[PDB]
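Colleague: I am attaching a structure below and will ask some questions about it afterwards.
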Amino acid sequence: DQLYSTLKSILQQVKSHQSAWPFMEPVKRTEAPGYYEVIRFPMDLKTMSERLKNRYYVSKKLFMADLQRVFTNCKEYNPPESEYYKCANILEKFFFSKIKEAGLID
Ligand SMILES: CNc1cnn(C)c(=O)c1Cl
């Protein structure tokens, strides 16, 4: 399947990015005590990798939703000038450039 191959490529490029490090695994409670009382829909790149493997991403829309959720969680939780927020905006720019380069559409 060509969608799977394209999404796998985009996701791995995102994961290899220097600004992806905060988003690689679920936020640990020890890193942010009470995070899971605040953030209703946690998401991270490890979870997305498994979802990709399990053939969840049958559309661009589903893939976009999860990656975008990584960023919105980060911006909802963290101050605008925090390193985490800064990484989210850098990685989001990159993400959208990868979507465009792949020609990924609905
Ligand atoms: C390691 N990533 C983390 C850690 N703490 N918080 C609050 C975050 O939002 C993220 Cl992405």
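Heads up, chain A uses Swiss-Prot numbers, so what you see runs 726-831.
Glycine is treated like the rest: Cβ placed from N, Cα and C.
Found this in Swiss-Prot, in case it helps:
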- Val752 to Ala: Reduced acetyl-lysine binding (MUTAGEN)
- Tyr760 to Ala: Reduced acetyl-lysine binding (MUTAGEN)
- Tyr802 to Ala: Reduced acetyl-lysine binding (MUTAGEN)
- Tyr809 to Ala: Complete loss of acetyl-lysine binding (MUTAGEN)
Colleague: Sort out the sequence-distant neighbours of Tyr760 (mutagenesis position) for me: same chain, 6+ apart, CB within less than 8 Å of its CB, listed by position.
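Modeller: In sequence order, the residues whose Cβ lies under 8 Å from that of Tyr760 (mutagenesis position) (at least 6 apart) are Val752, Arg754, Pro767, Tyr802.
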Colleague: How would DSSP class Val752 (mutagenesis position) in three states?
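Modeller: Coil, per DSSP.
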Colleague: For the mutagenesis positions listed here, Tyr802, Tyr809, which shows the highest count of neighbouring CB atoms within 10 A?
Modeller: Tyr809
Colleague: Measure the Cβ-based neighbour count of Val752 (mutagenesis position), defined as the other Cβ atoms within 10 Å of its Cβ.
Modeller: 19
